[PDB]
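First the structure, in the form of C-alpha cells, and then the observations on it.
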Amino acid sequence: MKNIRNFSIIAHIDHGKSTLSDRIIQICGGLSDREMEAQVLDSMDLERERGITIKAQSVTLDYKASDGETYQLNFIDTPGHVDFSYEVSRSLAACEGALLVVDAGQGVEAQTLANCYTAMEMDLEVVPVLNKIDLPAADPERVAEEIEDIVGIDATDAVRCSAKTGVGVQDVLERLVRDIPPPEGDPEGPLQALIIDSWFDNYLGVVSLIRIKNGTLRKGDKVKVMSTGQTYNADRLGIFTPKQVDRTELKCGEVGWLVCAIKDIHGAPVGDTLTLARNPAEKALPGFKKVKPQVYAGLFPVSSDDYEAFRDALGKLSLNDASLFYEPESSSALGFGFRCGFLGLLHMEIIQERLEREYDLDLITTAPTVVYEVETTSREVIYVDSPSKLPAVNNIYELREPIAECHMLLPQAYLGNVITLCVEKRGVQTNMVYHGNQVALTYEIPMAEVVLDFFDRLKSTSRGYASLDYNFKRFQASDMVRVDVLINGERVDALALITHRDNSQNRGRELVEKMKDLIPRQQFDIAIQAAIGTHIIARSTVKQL
Amino acid sequence: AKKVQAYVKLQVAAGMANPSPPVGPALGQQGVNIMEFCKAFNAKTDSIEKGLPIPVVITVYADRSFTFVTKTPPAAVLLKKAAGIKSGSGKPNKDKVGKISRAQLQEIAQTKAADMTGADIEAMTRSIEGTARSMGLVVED
Amino acid sequence: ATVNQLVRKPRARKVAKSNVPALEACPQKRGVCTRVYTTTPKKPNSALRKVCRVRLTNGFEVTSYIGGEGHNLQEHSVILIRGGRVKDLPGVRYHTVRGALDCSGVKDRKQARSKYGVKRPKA
RNA sequence: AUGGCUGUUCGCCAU
RNA sequence: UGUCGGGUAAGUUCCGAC
RNA sequence: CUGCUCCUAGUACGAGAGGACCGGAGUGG
RNA sequence: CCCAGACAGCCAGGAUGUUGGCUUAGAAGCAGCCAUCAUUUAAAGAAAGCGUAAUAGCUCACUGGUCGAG
RNA sequence: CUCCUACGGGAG
RNA sequence: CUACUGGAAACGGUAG
RNA sequence: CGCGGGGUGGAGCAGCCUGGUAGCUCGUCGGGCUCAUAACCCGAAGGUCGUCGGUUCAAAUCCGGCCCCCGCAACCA
RNA sequence: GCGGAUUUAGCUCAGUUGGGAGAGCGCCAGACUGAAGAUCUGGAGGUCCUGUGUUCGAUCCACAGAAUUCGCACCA
C-alpha cells in the first residue's frame, strides 16, 4: 500500500496529458510501442473518431523510482465535462491525488477548471505539470503565474516536459510519488472494493475494473455486490499493463480487473462496492447511486422501419448509461419515437453522434422542452406529458409552464453574452453576487426552454466557463403561444408550432408563405390558414388554375 | 483638500442593509466585509435618521478593511405626499393630478435646504417649483 | 347411421376454433402498447372502461383490457398480455397482467391481491 | 451538365 | 402533367382505378 | 478554364462543433 | 462674427433640486411618452452621440484664458 | 459465415 | 534420426 | 370588353311593356283527430319587392347608376 | 406592391340610436324521462385585432398599424 499511487489526469488539448497519459506508459510498462492520438490511442470508436477521450480505459504500471523502490501507479482518465459531473467525481473519489497537465503555450481553460476545483474540494494532491515546453510559443514562467492565479495551486516548482522527446516525464513521475500520499485502508479490514467500470468481453463475460479501499481479494473468494446483495465466485483477476496479466490476488490500494460470472453489467453497477461473503463490510462505500438528467428531447426515425433498430440501440446504450432516460412517444406527424432525458448538451450530442454513426440511424430531433400544469375552464388541475393530450383551447382557463431556478457561475467578462441568452430564452433574474472576478448568477427560466438545448448555447457563448445548475421552482403562466394551421379546412398537426406571443402573428404569416411556396396553383382552390384557438391570424388562398 | 482614493460610494436605506442585489456584490468585489458594514452602518444610521436613504462612502484599505462617512436625501416624493397623491401626472402640465400651496413649497424647500444650493429661501422654493411642474403638480399662491 | 354408410366416410370431429389467436400455445406474451384509450361498453351497460392496443412479440398486435382502478400504462410502456376476453368490449379477447414488466398493479387493493398487482398490504 | 416526360422553348423530376 | 396505384434513378406518354 | 488531395496547421479563430488566411507540393475533369 | 479679440489649434471647467414625472424587471441626460423649469455662475441642455441590465464611464453643446487677423 | 495474415495463403 | 533447404504461418521439400 | 335574362314574405315560381288591386305551392304559428307521431282537418301570421335617385297625384310596375346571379357571342390573319 | 372585403365567446356568426356585450353550436346543471335523446331554464365562457385620438360615454366615429381574404400575370 505504501508503494501504490492512485491519481487521475486533468488535461485539455491536446495539452499533452493523455499524450502525457501516453508518454507515461512508454517510460513504464510500455507495454511496447507508445501510441499516438492519431493512432487509436483511446480504445473506443467514439474516442477514435473525435480524437478525444470520452472516457478511457485506466492503466496500472510499475515504476522504479530514484530511491530504488517499485511503485504501482494506478491512473484513471478523467473526461473533461460537467454533464458527467457525477461520473467525474466518482473517478476522483478513487484517487489520492491528480495531475494538472497544462500547455506552456496555451494556459489553463474552464473545462479543466471545474474538475480541478472539485479535485481540490475532495482532499487530493494536485500536481502542476507544464507540458510541451519545446514548442516555440511556450511561456512556462507566465503559465506558472496563471495556474497560481486562476486555480490557486502552487506551481513554483512545477515540473516541465516535452512531447517531442519525453524529457522530464520521468521527473513528473518522481514528483507524483513524492507528493501524492499512498492510498489508505486496512489490508485485514472487511473487503471494500469500488466498482469503477463494468463492460462485456465477448469471451470472458462481464468484467469489472476494481479499486481496493479495504481488505484483500484473492482468487477463490466468494464476492458480494452490495446493492444487488448477490454473491459470485472470483474466478479470475489481475491488472492491466496495459496488457492483461492475471494475478493470484488484488491487495489493499491496488487497481485491477475481476472476472466472476456475473450475468450482465447491471449486476455489477458502477459505484457499487464488493465485499466478501464470509466477512461482509458493514457499510457500503459512499457515493453510490443510479443518477438522473436535466435536458429532454424527442427523437423520431425518418423512416418507420428504423424504429426497431432505434429501440434496440437505446437498450444497448442503456446497459452502460446510468443517467440516460428514454420513454416511448408517438406523433401523428412524426411517427413512433422516443422522448429522451440527458444530463446536458454534450450528453445529448454524444448519444446523437453515437446513434448516427455506430447504429447508423437517420433521426429527426425535436427541440427540447418540458411538462406542464393545466387548469380547465371547469376549474381543476391536470398534468400534461404529451402536447397531443392538451385540452382544447376553449377548455384551458390557465396553462402553467414549469419555471426552473438556474444557478450559474461565470467570469465577469462573459455575463454580457450570458444574460442576453437568458432573456432570449425568457429568463427572469432572481439574484446576482460577486466573487472576485467571478459572478454568481441566479435566473428563473422556463423549463421548456432549459431542456430545448440552451445548455450548449450558454457553454458556447461563454466558451465553457459558465457552470449551470437548475432545479424545478414553480409553475407559472406560460406566455408562449400555440398557432395552428388549418389547410384546406383540415387540421395539419405536423405544421403546428409553439412560439412567443410578441411575434406569433408574425410567425403565422411566415408559416403561410412557406406553405404557398410548397403548394402550386392546382386543380382546386387551396386555403391555407394559421390560427390561435378560434381566431384566424393569417389566411392565404392558392387560387386554382 | 487631499486626493481621491480607493473606495466605493452608494446610497443605502436608513436602517437596513446586507441584501445581495442592493449591496453585497456591489462592494463585495472590493473585498469589503458586508456583515461588518451592514451592522456598523445601521448602527449609527438609526441615530442620525431612519426612513431616509442616506448615501455613504465606504473606503477600503489594503487590509481589505474599511471606513465610511455618512451624509444626505431627495424631492418629487415630498410633493407627492404634500399633494396627497401616489404617482405623478404621466402627462405633466397637460393634466393636473394634484396641487400644492406656496406655503408647502417653502416647507419642502426648508427640508431639502440641506441638499439644495439655493442661497436664499426664495431660491430653494423656485427650485422645488421646477420639480412640481415636471410631475403635473400646480401650486396655489 | 349405417355401418357401411360409415365405412365410406367415418364420423369426424369438428375442429374447435381457438378463441385465442394471439396464443400459439403461449399462455402469455410480452408487448409494446401501440396506444391506450377509453372506450364504451356493449349496449346494456355504460361507463367508459379502459382498453389498450398492445403489439405482441410475434407481431400479432391486439387489444387488451386494464382491470383494476387506475393504471400508469402510458404509450411505449411494454406489458405482458394475459388473455381472457370481455363482454362489453368487442374483439378484446385479451387482458393485461397488472404488476408485471412496466404496468403497475392496483393501488390500495386489500382484497384478492393476486390479481392486478399488490404484494402484501404492510404486514 | 447528362438524362426521364413532353414537339416544345420552358418547366417538373433524377443524378 | 386531375388524383391515387404500377413501371423508372427520374415517366405532360403508357397500364390499372376514382 | 478549373476540381480535389497532402503540407503550412488541426495552427489563427472557437465554449464546442467546427475550422482558415498567406504561401507550397502533387494528381485529375 | 469679430484688436471689447473671430475660426481652427490649444488648456480649464460642464454643478445642484434630480435618478424630473409616467412607464418598466430596470429607464438615473441618452427604449418610449410628457414636461424641458428653477437654483449656482465665467459657464453649466432635465441634455448631442457612444456605452451599461440599469448605474458608471467617454466625448458634445456652453464658457474662461493662450495666441492674433482674418 | 467467423478469425489469422508478412496479402502469397491459411484456420474452424 | 541426421545433414541440408521453402514459407509469416498452416505446412513442406531434398539426400542419407 | 360587348350583348340579354333575372334579384318579390323562410324555399321555389307569378304579378312589371297594359302605373293605383302583390297571386300560388311548400313550409312557420294556433286549434282538432290519435294512446301518440305522421298523414288529414280548421284557422292565422309574415314582404324596406337589391341598392343609391329620377319622372309622376301615385312606382313591384317607367327611365338611368353600380352590386352580386345566369346565358350567348369574342371570328380573318 | 394597388385597391376592396373581413377581424365580437372554444366554433360559426348577429349586433344601427354612441349608453345592455349577444345567438346557435358547444360544454355543465335543472326541469322532463322509467332512462338517454329531443325541447324548455339556467350557468360558466370575452384583449369586440392593436395603438392613439374624438366624446360625458366607444364594438360602433377618425387616424396609424396588423392579420385573413379576393381581384394583376409558367400544365406538370
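Heads up, chain C uses Swiss-Prot numbers, so what you see runs 2-124.
Per the header: electron microscopy, 10.9 Å.
Using the three backbone atoms N, Cα and C, a Cβ is placed for every residue, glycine included.
Looking at Swiss-Prot, you'll find the natural variant C:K43 to R noted as follows: Confers streptomycin resistance but not hyperaccurate translation. According to Swiss-Prot, the mutagenesis experiment C:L57 to H carries this note: Protein is not incorporated into ribosomes. Under the heading of mutagenesis, Swiss-Prot lists C:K88 to Q and annotates it as follows: Confers low-level resistance to streptomycin and a 15% decrease in the translational elongation rate.
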Is any of the recorded positions C:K43, C:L57, C:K88 near chain B, in the sense of a CB under 8 A from one of its CBs, and if so which? none
Rounded to the nearest Å - Cα separation of C:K43 (variant position) and C:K88 (mutagenesis position): 7
From the Cα of C:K88 (mutagenesis position) across to the Cα of C:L57 (mutagenesis position), what is the distance in angstrom? 22
Using a Cβ cut-off under 8 Å and a sequence separation of 6 or more, which residues in the same chain sit near C:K88 (mutagenesis position)? C:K43
DSSP on C:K88 (mutagenesis position), three-state: which is it? coil
Checking the recorded positions C:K43, C:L57 for other Cβ atoms within 10 Å of each Cβ, the smallest tally belongs to C:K43
